[PDB]
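> I have a structure here, written as structure tokens, and I will follow up with some questions on it.
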Amino acid sequence: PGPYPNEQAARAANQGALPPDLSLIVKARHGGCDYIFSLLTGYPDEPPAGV
Amino acid sequence: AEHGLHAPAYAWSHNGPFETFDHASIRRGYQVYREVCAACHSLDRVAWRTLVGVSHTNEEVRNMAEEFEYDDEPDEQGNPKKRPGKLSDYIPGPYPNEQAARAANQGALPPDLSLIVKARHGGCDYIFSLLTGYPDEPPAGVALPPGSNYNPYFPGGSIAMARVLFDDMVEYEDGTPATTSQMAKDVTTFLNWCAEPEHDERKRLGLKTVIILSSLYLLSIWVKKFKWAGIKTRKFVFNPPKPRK
Amino acid sequence: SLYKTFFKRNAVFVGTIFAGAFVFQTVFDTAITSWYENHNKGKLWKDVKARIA
Amino acid sequence: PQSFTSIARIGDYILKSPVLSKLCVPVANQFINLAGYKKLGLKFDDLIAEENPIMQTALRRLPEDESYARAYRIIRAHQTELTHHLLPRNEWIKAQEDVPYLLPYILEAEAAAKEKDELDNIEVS
Amino acid sequence: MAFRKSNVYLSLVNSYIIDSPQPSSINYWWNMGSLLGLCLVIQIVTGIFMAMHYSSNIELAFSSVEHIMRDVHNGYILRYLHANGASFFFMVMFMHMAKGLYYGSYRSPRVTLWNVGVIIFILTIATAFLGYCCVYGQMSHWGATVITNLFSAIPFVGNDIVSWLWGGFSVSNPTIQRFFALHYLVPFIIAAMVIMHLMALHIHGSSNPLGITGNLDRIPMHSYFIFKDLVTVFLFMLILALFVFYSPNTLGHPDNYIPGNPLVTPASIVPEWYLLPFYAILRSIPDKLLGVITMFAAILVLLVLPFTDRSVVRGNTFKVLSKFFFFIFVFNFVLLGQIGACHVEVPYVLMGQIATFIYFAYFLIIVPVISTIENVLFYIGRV
Amino acid sequence: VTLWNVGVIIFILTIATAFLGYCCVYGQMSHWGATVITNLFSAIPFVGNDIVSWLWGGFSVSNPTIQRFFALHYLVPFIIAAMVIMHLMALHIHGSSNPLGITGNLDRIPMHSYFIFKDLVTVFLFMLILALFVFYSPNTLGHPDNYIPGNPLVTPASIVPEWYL
Amino acid sequence: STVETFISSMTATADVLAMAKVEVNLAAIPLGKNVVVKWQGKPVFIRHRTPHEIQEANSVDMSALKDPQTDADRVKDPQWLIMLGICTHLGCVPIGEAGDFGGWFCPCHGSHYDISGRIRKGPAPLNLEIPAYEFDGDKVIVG
Amino acid sequence: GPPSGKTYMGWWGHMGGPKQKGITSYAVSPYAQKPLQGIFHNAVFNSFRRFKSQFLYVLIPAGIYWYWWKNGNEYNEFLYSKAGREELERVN
Amino acid sequence: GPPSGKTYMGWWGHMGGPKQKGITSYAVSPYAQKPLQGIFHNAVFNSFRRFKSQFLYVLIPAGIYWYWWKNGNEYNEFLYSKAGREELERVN
Ligand code: HEC
Ligand code: HEM
Ligand code: HEM
Ligand code: HEM
Ligand SMILES: COc1c(O)c(C)c(C/C=C(\C)CC/C=C(\C)CC/C=C(\C)CC/C=C(\C)CC/C=C(\C)CCC=C(C)C)c(O)c1OC
Ligand SMILES: CCCCCCCCCCCCCCC(=O)O[C@H](COC(=O)CCCCCCCCCCCC)COP(=O)(O)O
Ligand code: FES
């Protein structure tokens, strides 16, 4: 079972963003296994200068 | 005794190849459904919009469907909320789940009558003779089980559906007398409409198709004979050739 | 002649087949519809709604 | 499929026996006119199927005259049948014109083809 | 030469429906074949347009046929023209299968044309049976259980085939969802067998009611049997129009309008009127294994018929007694389907055994012996 | 030339068959590949708006669209199979050609035991390269966005067709 | 007659025809809120508007927008803005009430949208489409 | 083309029947004759002829199975009647 | 059977080519000879022969569209680079 009953209750807790279902995320984001790994460890401490 | 008594053929007004429904009887039959057999039976396959232009006017049907309530899509935080019905919704039955129907009616499951006319042998004659075919006492020799009523037309005899049709239990909007025989003739008309809402258009498209096809069928016989005329009257003669060769 | 105008050319023979079939679609439809409503006067919806007056 | 020589040895015995030829032949003759092919102008042997190599052999030995006439009775019956009527009473087949004109050819062709199959399986001692 | 004969695609049409030489004296019983071709197109075309609105799930199978009847523009015309055309398909086919047996059409050189017909006969029974369970009515659920549980009589293997055919332990979602996908496939196999059926008809041609050679008088197919076939097409579409617009539910059974229930059985499980007689052959044998062998043999007994007939004349036209017992066999089948309508009660069981015995004995004893004396009455009556 | 024109008819029906079976999955790429291709006939003047509404079965790509796309997808392969029969019928009147481009009626060999066993060489090589793409890298040719359920509100980053269209 | 019956069956059924019109309330739509409704399988960006941005819409010159249309033609009652959600370039969803002109900003290719729905800064070909909608008292039926 | 088998039909020109000679045919154009010329006297006299020939081939075969089903139906009606249960128990 | 059209192929016996005479053929049963007899010296010397003949028919036609795509790819990279936006605005 997922954590939220309806699609509206998911967007309420996470500032309007819809968090996807990851039962197929590996074959659904280009970057395969390399993109999920580099996502959660690819965060700089501060955004680059200019943004 | 176990086949059930055969019911006779009555004088329905919509029998015959050119008769339509008496749309005044569909309007009255709907009234005695809502107050008599609405409590224990369902009509799950009838939308609200089909009643416009057949039995009631558009403003009449947009108010009948607003007395009920339907479940709406969730609000801004996913909580459920209700909405009033519109013309695209269906008629709600009286019971939420199949278990709650059997609880109120002693375990018997009351069927959905959106197709009852084409689903009980005996057509329109079996529903009418059912609700008026109840004797005051069972025939001599039979002791019914508790909670069940006798009705000879029912195959096997013993039934679990009681008597619901009395006199003057309903008042009509056009002053028609409310007799037990009068209503039973009306619900079967309204229920036949529910099972066959295409009834009138089917019988008038049929008249167009039969007249077109019956004269096409006759015209084809003339054309067949015209083209076969050279072979039908062809004549052969035989003269034996000489045996010299 | 009547033959020389209609049946001689297969171009105009099928033209009047389609022209006559164009008229028959609407004339036959109205002729059948009116008798059907007339044979069932007093039963149709427009008669019950007219009775409410 | 029951051959013809098989059902002919049945015939010549019944014909010669006085008790049998008195009991059943007077019952067979009503079976022919009740069948009613005579009224369309058909001799019996024109009714047998011809789509096998035995009948195709006999139809070739048939003389020209009996093959030309045979062609006409079949054409007349086909023409008369499609009109859902019958021939005039004065042209029907009588009792004496219905002769076995296709009998000997069928018989001389089966005994020469029985010999072939009885010679292909000779076990010489 | 002419373009209709020179082109690669138009020369096949030319030699089958235009320049094909036909016997000049075939009656209206030979129009039945083109009516089955007309009805095959009706089932497919009215099925593709009705397959655009049908869901094969056990949840939505019944509800979707109502949506077709109430919401699709002219959706009731689609379903009555398809449900009644299935019943009209078998009536023309029996009159095609009976005209063949009367005029001796099964005899050589047309035995392959006769055997391909029996294959077509079976595939149509399955196609109609499969499409019957698609509605998922109360009669279709229990017609599915009884027929599919019939192979549990094959020893040591039946219990696995039945579980393999159901896709599980009973008739549930895996059964209906694969019954529909099969029902869409088999008509394309029948259409391919009809092509092979007309290929064996073209080597030797049609027969004629006289039972004699037809190569002496031939007329072309076009303008003679194209316009004579138009006579029966309009009569077939007129009787069909009466059953579709004026009495749509006469041939069917009212219990099919109930949603299928696995808990409660109907008062009487009966098949449709065309499978009704073989239901009596199955139920006559007081055993389970022996019923299947006896039931299926009745279709397969037709296969030995080119061998049992010992007559040198094709047909029953010039034979008094062979034409005589034919109508009893016709009627015995008409009687055979009458007991199957009645319950299993005294004395319908005794009728059920003698009647099915005379059914089988016609092929195996009467047709061979009457055809034998008839060769002798023909012989001494002329000699 | 007829063998050449029947090939073009076969070429189109296969594009439609592959396109129709692509929308059956109802992926995010298939919903928007359906919208773009079907809304292409809105350029025919005065008639386009009715054909598009007739093809969709409604006002957009919804339940009436997919449910009729699948029933069509089961039909067309049986039409291609019938056009291949007509395709081999036009191939049989004159026969195959040869790489030299000259007459081939001087030296012929039978189809059996020569081109039945030479066709077996490429069958095993075709089933070997296909086995590599099925067991060792199944999702190389496709697009990862097709594994998202189709959404009518949010468009993909780039609507692209398959590599053959 | 036969061809018409078969082709007609393919045409829209009664329930789909029924979902054609959606009404929306004249009070429930807030001021600083963007209603994104799926109408006929299409997004629609509703916005109940403020009486200050009406001069802001027709403030810029007609050279800064390649499809010339003022605010009063793109919306009849200026207290609303009902826009078809399919963008003219590709069909993306612009971000709601974030941008540089008070209206919308497409994040896919940088097409700025004003409070009237025109393009301001971007390569989009047309101003954004306005659906059919008609007021009937306490509601307005878009479509 | 490849050779084919041996059949029992030909085509226009070599149909495969016997040689015929001495048979003549006459016909008249259907534009010059009146169809429907004898529909009456055929719907009355011709139909009665055919009926009187083939009607004992269908009636007696239908006259046996009607009395056989009726004496079973009116026997099943007595066996399940109140007066025929005693015969029912000896056949049940 | 019905007559057919005129084609440019026959069958075994009447294939439709010109009459030939004075040409003789020799063959040996494959049960009597060794296959795979010259696979080497064919995988090396024969393949190199064919390659050297047909390789400028494929290379130069592929040598034009590779430099054309590269000078567009490395030009699109500068037009959308920080140093090439000023040229971007004059082509946008
Ligand atoms: C008091 C509750 C009640 C009312 C009111 C009622 N019924 Fe019923 N009805 C039942 C029950 C309970 C059953 C199930 C009985 C069973 O099948 O034995 C039933 C069964 C039926 C059946 C099925 C009979 C068959 O042979 O299976 C029909 C038809 C029917 N009702 C029609 C009607 C009609 C028509 C009306 C009024 C127009 C009506 N009922 C009003 C309770 C009711
Ligand atoms: C010879 C061919 C066919 C026959 C005999 C046949 C027969 C039947 C029958 C008897 C039914 C049940 C009818 C009823 O009682 O409601 C049925 C249902 C159905 N058939 Fe067929 N069918 C044929 C071909 C097809 C084809 C080709 C399709 C689809 C492409 C199709 C689609 C359907 C569907 C969807 C149903 C269920 C809809 C409904 O009946 O309510 N059929 N068929
Ligand atoms: C869709 C199903 C079928 C079609 C379309 C079909 C079509 C035809 C056609 C067109 C003919 C030639 C015309 C005629 O004799 O009337 C024919 C002949 C025949 N068919 Fe069928 N048929 C079908 C099914 C069957 C079946 C199920 C059987 C047998 C069980 C069968 C047995 C025969 C026989 C024996 C003939 C030869 C009749 C004769 O030449 O006298 N057919 N069929
Ligand atoms: C499933 C699809 C197809 C099948 C099964 C098929 C099959 C065949 C076969 C077996 C041949 C003869 C053998 C050969 O030449 O290699 C052939 C020849 C040919 N096909 Fe196809 N084909 C198909 C699709 C197409 C398409 C789509 C085209 C054109 C767009 C086409 C054009 C041709 C041509 C021109 C030839 C003659 C080649 C020659 O003789 O040299 N075919 N096809
Ligand atoms: C011996 O004498 C003969 C004789 O030889 C013949 C041939 C015939 C004629 C009989 C036939 C040839 C019958 C043939 C029957 C078939 C092969 C069945 C036909 C089956 C099909 C057409 C296959 C199914 C395919 C379709 C119809 C697809 C249709 C397309 C649709 C519905 C798509 C529509 C969608 C869109 C996008 C518009 C006779 O009648 C006859 O005796 C008079
Ligand atoms: C497989 C399904 C059908 C079975 C085959 C039955 C044959 C019936 C086909 C109808 C064609 C007849 C017309 C021939 C023709 O073109 O003649 C043409 C012109 O004839 C006409 O005037 C045409 C009359 C129009 C009637 C057509 C109605 C069709 C009904 C639907 C039938 C199929 C669903 C050739 O005429 P001719 O005799 O001078 O050569
Ligand atoms: S979607 Fe509007 S710019 Fe990309």
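Here chain B follows Swiss-Prot for its numbers: 65-309, in order, are the residues you see.
Just so it is clear, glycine is given a Cβ too, placed from its N, Cα and C backbone atoms.
Pulled these from Swiss-Prot:
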BINDING   B:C101, B:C104, B:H105, B:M225  heme c binding site
DOMAIN    B:88-241  domain 'Cytochrome c'
MUTAGEN   B:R166 to G  Abolishes catalytic activity
MUTAGEN   B:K272 to A  Loss of RIP1 from the bc1 complex
MUTAGEN   B:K288 to L  Loss of CYT1 and COB from the bc1 complex; when associated with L-289 and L-296
MUTAGEN   B:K289 to L  Loss of CYT1 and COB from the bc1 complex; when associated with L-288 and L-296
MUTAGEN   B:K296 to L  Loss of CYT1 and COB from the bc1 complex; when associated with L-288 and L-289
> Out of the mutagenesis positions B:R166, B:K289, B:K296, which are near chain D, with a C-beta less than 8 A away from one of its C-betas?
B:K296
> On the Cα atoms of B:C101, B:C104, B:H105, B:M225, which are listed as binding heme c, what is the maximum pairwise distance in Å?
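That value is 11 Å for the farthest Cα pair.
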> So which of the mutagenesis positions is most packed in, judged by how many other Cβ atoms lie within 10 Å of its Cβ, out of B:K289, B:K296?
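That would be B:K289, with the highest Cβ count within 10 Å.
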> Can you name the residues of this chain that are 6 or more positions from B:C101 (heme c binding site) yet have a C-beta less than 8 Å from its C-beta?
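In sequence order, the residues whose Cβ lies under 8 Å from that of B:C101 (heme c binding site) (at least 6 apart) are B:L177, B:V228, B:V251.
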> Would you mind pulling the DSSP three-state label for B:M225 (heme c binding site)?
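Where B:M225 (heme c binding site) sits, the three-state DSSP reduction gives coil.
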> Could you round the CA separation between B:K288 (mutagenesis position) and B:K296 (mutagenesis position) to a whole angstrom and send it over?
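Between the Cα atoms of B:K288 (mutagenesis position) and B:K296 (mutagenesis position), the distance comes to 11 Å.
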> Express the distance between the Cα positions of B:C104 (heme c binding site) and B:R166 (mutagenesis position) as a whole number of Å.
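Checking the Cα atoms of B:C104 (heme c binding site) and B:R166 (mutagenesis position) gives a distance of 10 Å.
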> Could you check which of the mutagenesis positions B:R166, B:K272, B:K288, B:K289, B:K296 have their CB within less than 6 A of ligand 1?
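What lies within reach of ligand 1, judged by Cβ under 6 Å, is none of the mutagenesis positions.
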> Out of B:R166, B:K272, B:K289, B:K296, which of these mutagenesis positions is nearest B:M225 (heme c binding site) by C-alpha distance?
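Ranked by Cα distance from B:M225 (heme c binding site), first place goes to B:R166.
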> Indicate the candidate from B:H105, B:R166, B:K272, B:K288 with the smallest number of other Cβ atoms within 10 Å of its Cβ, considering only these recorded positions.
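Across B:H105, B:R166, B:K272, B:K288, these recorded positions, the one with fewest Cβ atoms within 10 Å is B:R166.
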> From the recorded positions B:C104, B:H105, B:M225, B:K272, keep only those with a C-beta under 8 angstroms from any C-beta in chain C, and list them in sequence order.
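Near chain C, the qualifying recorded positions are B:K272.
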> Please identify, among the recorded positions B:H105, B:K272, B:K289, B:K296, the one with the smallest Cα-Cα distance to B:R166 (mutagenesis position).
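The smallest Cα gap between B:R166 (mutagenesis position) and any of the recorded positions is with B:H105.
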> For the recorded positions B:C101, B:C104, B:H105, B:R166, B:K288, B:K289, return the ones with C-beta distance to chain E below 8 angstroms, or 'none'.
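Correct list, in sequence order: B:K288.
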> List the recorded positions among B:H105, B:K272, B:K289 whose C-alpha is within 10 Å of the C-alpha of B:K296 (mutagenesis position), in sequence order, or say none.
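Near B:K296 (mutagenesis position) by Cα: B:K289.
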> Can you tell me how many other Cβ atoms are located within 10 Å of the Cβ belonging to B:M225 (heme c binding site)?
18
> Name the secondary structure element type, per DSSP in three states, that contains B:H105 (heme c binding site).
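The three-state answer is coil.
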